[PDB]
There are 2 protein chains.
Amino acid sequence: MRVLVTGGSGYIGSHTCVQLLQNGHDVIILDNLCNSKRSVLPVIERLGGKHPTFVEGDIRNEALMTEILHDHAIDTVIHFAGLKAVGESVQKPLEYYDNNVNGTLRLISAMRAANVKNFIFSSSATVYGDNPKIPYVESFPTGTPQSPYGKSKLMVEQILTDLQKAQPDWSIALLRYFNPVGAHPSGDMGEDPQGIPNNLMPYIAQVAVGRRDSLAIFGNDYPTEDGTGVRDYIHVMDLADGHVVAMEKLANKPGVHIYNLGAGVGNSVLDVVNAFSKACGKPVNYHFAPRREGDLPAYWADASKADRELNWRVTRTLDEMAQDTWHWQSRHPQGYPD
Amino acid sequence: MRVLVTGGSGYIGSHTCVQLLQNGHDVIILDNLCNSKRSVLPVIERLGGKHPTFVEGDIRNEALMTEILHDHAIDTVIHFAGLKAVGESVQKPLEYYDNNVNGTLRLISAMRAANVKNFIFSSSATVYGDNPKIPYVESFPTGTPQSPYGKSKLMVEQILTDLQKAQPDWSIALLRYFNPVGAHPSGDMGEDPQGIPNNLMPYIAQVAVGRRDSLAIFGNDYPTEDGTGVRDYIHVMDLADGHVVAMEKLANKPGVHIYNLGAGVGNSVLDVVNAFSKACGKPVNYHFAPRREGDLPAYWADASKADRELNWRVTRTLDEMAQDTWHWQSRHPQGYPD
Ligand SMILES: NC(=O)c1ccc[n+]([C@@H]2O[C@H](COP(=O)([O-])OP(=O)(O)OC[C@H]3O[C@@H](n4cnc5c(N)ncnc54)[C@H](O)[C@@H]3O)[C@@H](O)[C@H]2O)c1
Ligand SMILES: NC(=O)c1ccc[n+]([C@@H]2O[C@H](COP(=O)([O-])OP(=O)(O)OC[C@H]3O[C@@H](n4cnc5c(N)ncnc54)[C@H](O)[C@@H]3O)[C@@H](O)[C@H]2O)c1
Ligand SMILES: O=c1ccn([C@@H]2O[C@H](COP(=O)(O)OP(=O)(O)O[C@H]3O[C@H](CO)[C@@H](F)[C@H](O)[C@H]3O)[C@@H](O)[C@H]2O)c(=O)[nH]1
Ligand SMILES: O=c1ccn([C@@H]2O[C@H](COP(=O)(O)OP(=O)(O)O[C@H]3O[C@H](CO)[C@@H](F)[C@H](O)[C@H]3O)[C@@H](O)[C@H]2O)c(=O)[nH]1
Ligand code: NA
Ligand code: NA
Ligand code: NA
Ligand code: NA
Ligand code: NA
Ligand code: NA
C-alpha cells in the first residue's frame, strides 16, 4: 500500500518505516524535523532495503497535506507526528494543543479533502487516566489525563471518533502505546533525544555511556514489589511490527479500532536498571529521589485484544530491549550526525 | 476598558455589546458573519448609545487577531465566536473542532503574542455531561458531553485551564450558559436564526408568527412534573449584564473563574409554551413527538456562586423572556435586513 507516515523520521516512525519498506509498501515520510535529523533517512532506506520518499513539512499545513495526499495517491496514513514531552507540556500547553490537536485536525481535514479514509494514530495509555484497575483494557472508559500532553491525546481520540461516526467509511486505528524502548538490532538506528532524556531507558543509557552521573529513581515507596514504579515496556521493533499489521489488516475495514500495544506485563525501575547493567557489562549508577509529579505507581497493558484480532503479540524481551539500546548508544554515542 | 468581543454581532454578543457600551467601555467587535449580518451594527450603536468598532474576520486567523489586539490596545477579550448547532456538529464534527477548538486556540495564542491576559469564554452546561445531580454546581467535576459541540466546549475549558496554569497572570472566566432566550426590550434586536431554529423559544416564535405549523414537543414521558423536558431559561439581557460584571470584576484578577449563568430554576416545555401563548395573545399550536436524541430530562443551574462572588443574579422573568421575544419577532418578522 501507499502510506504517508507523519513523524516518520522520529524514533517510533523510523523503525516503522523500515518494517513497512521490508514489507514492500511505498512510503512517504512527512516530518518537520523539530525532533529528528535528515541523517536518519539514509539509514531507513538502507535498513528498509528500499527508498522512502521524504517531504519536509508540518502537519499543521493543511494545504500541503492535501497536496501530498493527492500527489502520492496515498491509501493510508500513519500519524506519529507531534510533541510528547510531558513536563514541557505543562509549561507550554498551547504548543501541545497546537501541534497535537490542531495538528491532527489539519491532517485529517486534508485527508477528507483528498478522499483518504484509512488512518492509524499514535495514542497512549495516558488516556486511561488514573485507573486503579490494571491491567488496562480497551473496554475501560477513558479517564482524565493529568498533563496537557495526555489530554491532547485523548482529545484527538475523541475527534477521530466523532469523525468516523460522521464518515462511516473511514477505518481509524487508535493505537495506545505503553512505554516504548529499544532500538533496531543493527545498532544503527534508535532513539536520539536531544538534551536531558525524559524517559527511563535513554537516561539509563546516558548514565551507562558516561554522560551522566547517576540515575535518579523517582520514588521508592510505591506499593509495588520493590518500591519502584512499574510499567509495561515494549520494544520499538515490536511496536513497529504492530503498526504494519494494523495497517495491513484494518485498511478499508470501517470503524474505530482501538488496541493497546504493550507486552502485557510490568517491570519495575529496578528491573530495567538491572537488565541494563547486565547488557552494558557494568553496574549502572543510581540513587533514590522523590516521586515525580503525576507519576502513577504501577500499570501495564492487557494486550489480549490485539492478539485475538490482529494476531499480534510482542516477541522481544526486556533483555533485548536493554541490549539493543546499549548497542545503539554505544555504536553512536553522538546519535545521528548533523 | 478596551474590549474585543469576538462573535459580537451574534445573538448573545450583540446584546452584550450594547450593555458594554452603556457602561462606557470601548468595544471592538470581531466577527466573520457566518451567522449574523452587518445590519445589526447600527442597532448596536443606537441601542448602545456609542459607536463600537467592527472588524470582519475569523478567530482562526491568528495574525489578524494579534494585529487587532495590539492595534486597539485591548485589555480584555470576550469570546462568543464559534459554531453551536448541536445536531449539525454530529454530522460535521471537524468544522466544530476547527472553529471552536482551533478557533479559540488561535485567538488565545494571539493574545499571548500581544500580551493580553484577561479572557471571558462562552461555555455551556453541556460540560457537566450526564449529571444526575441537579442543580449543577461549579464544584462538580465535568462529565462527557454527548455531541462534538459539547465536547468542543469542554476541550476549550481544559485548554484554557492549562494555559492559566502556565501563565498564572491570566484571569480567565469560564461562563457556563444554560438556555438563553429573550431579546432586547426595544424589540429591535434579538435572535435571528437562519432556517429551522434548533432551540425551543425561536421555534415557538416562528409557529406563533405564522411561519410554522406546530411545535413538536420532543418527548412527553419524562420523569418530570408534566412529562416534558425541564431546563433553566435565562434572558439574554441578564446574560449580557452578567458578562459586563464578570469582565469588570475579574479583570486582572488571576485565576480561572468558573460561574454558572442561569436563573437557578427549571421550567418545562409546556411552561414555556404557555408563557408564549400568553405573550402573543393566541394559543401556540403544538403536538407531542418522540424524544430527541441526546436530550436530558431535567436540569437547571445552581447560580449561588455568581450571586455570592459577583453579586449577579437574574432579574428578568420567564414572561418577560417570552414577551420580549414576541415583540422582536413581531416587529421584525424578517429579522435583520440583508
Ligand atoms: N515515545 C513514547 O514514549 C511515546 C508513548 C506514547 C505515545 N507516543 C507518541 O508516538 C508518536 C511518536 O513518538 P516518538 O517517540 O517517535 O517521538 P519523536 O519525537 O521521536 O517523533 C515525532 C516526530 O514528529 C515530528 N514532528 C513533531 N511535530 C511535527 C509537526 N507539527 N509537523 C511535522 N512533524 C512534526 C518530529 O520532528 C519527530 O520526528 C508521538 O505522537 C508520541 O506522542 C510515544
Ligand atoms: N445560544 C445558546 O443557546 C448557547 C448556549 C451555550 C453556549 N453558547 C455559546 O455562546 C456563544 C454565542 O452564541 P450565540 O447564541 O450568540 O450564537 P451566534 O451564532 O448568534 O453568535 C456567534 C457569532 O460567532 C460568529 N462566528 C462563528 N464562527 C466564527 C469564527 N470562526 N470567526 C469569527 N466569527 C465567528 C458568527 O458569525 C456569530 O455572529 C457561542 O460560542 C455559543 O456556542 C450559546
Ligand atoms: O529519570 C527517570 C525516568 C523515569 N523514571 C521512572 O521510570 C518509569 C518510566 O518513566 P518514563 O518517564 O520513561 O515513562 P512514563 O511511564 O512516565 O510515561 C507514561 O506516562 C506519561 C504521563 O502519563 C505519558 F505522557 C506517556 O505517554 C507514558 O508512556 C516511571 O515509573 C518513572 O518514575 C525514573 O525513576 N527516573
Ligand atoms: O423544537 C423543539 C426544541 C426544543 N424542545 C425541547 O425544549 C427544551 C430546550 O431545548 P433547546 O434545544 O432549546 O435547548 P437544549 O436544552 O437542548 O440546549 C442544551 O443542550 C445542548 C446539548 O447538550 C447544548 F448544546 C446547549 O449548550 C444547551 O443549552 C428541551 O427539553 C427540548 O427537548 C422541543 O420540545 N421542541
Ligand atoms: Na452523519
Ligand atoms: Na529533548
Ligand atoms: Na547528536
Ligand atoms: Na510554569
Ligand atoms: Na441556522
Ligand atoms: Na431574514
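Heads up, the Cβ atoms here are built off N, Cα and C, so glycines get one too.
Sequence-distant neighbours of A:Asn35 (NAD(+) binding site) (same chain, 6+ residues apart, CB-CB distance under 8 A): A:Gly10, A:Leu83, A:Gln194. What Swiss-Prot lists as NAD(+) binding site is A:11-12, A:31-36, A:58-59, A:80-84, A:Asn99, A:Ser124, A:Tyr149, A:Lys153, A:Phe178, and the listing cites experimental evidence.
According to Swiss-Prot, the experimentally introduced change A:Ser124 to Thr is described as follows: No major structural changes. Catalytic efficiency is about 30% of that of the wild-type enzyme, and affinity binding is similar to that of the native enzyme. The number of other CB atoms found within 10 A of the CB of A:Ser124 (mutagenesis position), across every protein chain shown, is 20.
A strand conformation is recorded for A:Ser124 (mutagenesis position) in the three-state DSSP classification. Record note (Swiss-Prot) on the mutagenesis of A:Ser124 to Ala: No major structural changes. Catalytic efficiency is very low and affinity binding is 21% of the wild-type enzyme.
The Cβ neighbour count for A:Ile217 (substrate binding site), using a 10 Å radius over every protein chain in view, is 22. Under the DSSP three-state reduction, A:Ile217 (substrate binding site) is assigned to strand. The feature substrate binding site is assigned by Swiss-Prot to A:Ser124, A:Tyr149, A:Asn179, A:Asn199, A:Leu200, A:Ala216, A:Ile217, A:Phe218, A:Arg231, A:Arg292, A:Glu293, A:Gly294, A:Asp295, A:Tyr299.
For A:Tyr149 (mutagenesis position), the count of additional Cβ atoms within 10 Å of its Cβ stands at 24 [all protein chains shown]. Per Swiss-Prot, mutagenesis A:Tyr149 to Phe is noted as: No major structural changes. Catalytic efficiency is very low and affinity binding is 12% of the wild-type enzyme.
Under DSSP, A:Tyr149 (mutagenesis position) is assigned to a helix (H, G or I) in the three-state scheme. Annotated active site, proton acceptor per Swiss-Prot: A:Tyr149, in sequence order.
Quoted from Swiss-Prot, the note on the mutagenesis of A:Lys153 to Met is: Decreases the catalytic activity. Not reduced by sugars in the presence or absence of UMP. It contains very little NADH. Listed in sequence order, A:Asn100, A:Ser123, A:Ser124, A:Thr126, A:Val127, A:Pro145 are the same-chain residues at least 6 apart in sequence whose CB falls under 8 Å from the CB of A:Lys153 (mutagenesis position).
Among the mutagenesis experiments that Swiss-Prot reports, A:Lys153 to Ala is described with the note: Decreases the catalytic activity. Not reduced by sugars in the presence or absence of UMP. It contains very little NADH.
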Discussion item. Between A:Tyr149 (mutagenesis position) and A:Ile59 (NAD(+) binding site), how many Å separate their Cα atoms?
Written reply: 17
Fill in: Neighbourhood of A:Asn32 (NAD(+) binding site), C-beta criterion under 8 angstroms, separation at least six
A:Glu56, A:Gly57, A:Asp58, A:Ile59, A:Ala81
Fill in: Packing count at A:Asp295 (substrate binding site) (other Cβ atoms within 10 Å of its Cβ)
13
Worksheet item: Of the recorded positions A:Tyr149, A:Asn179, A:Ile217, A:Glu293, A:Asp295, which ones put their CB under 6 Å from ligand 3?
Response: A:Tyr149, A:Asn179, A:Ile217, A:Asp295
Worksheet item: What number of additional C-beta atoms lies within 10 angstroms of the C-beta atom of A:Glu293 (substrate binding site)?
Response: 11
Discussion item. Here's one to test understanding: among the binding-site residues A:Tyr11, A:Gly82, A:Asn99, whose C-alpha is closest in space to the C-alpha of A:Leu200 (substrate binding site)?
Written reply: A:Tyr11
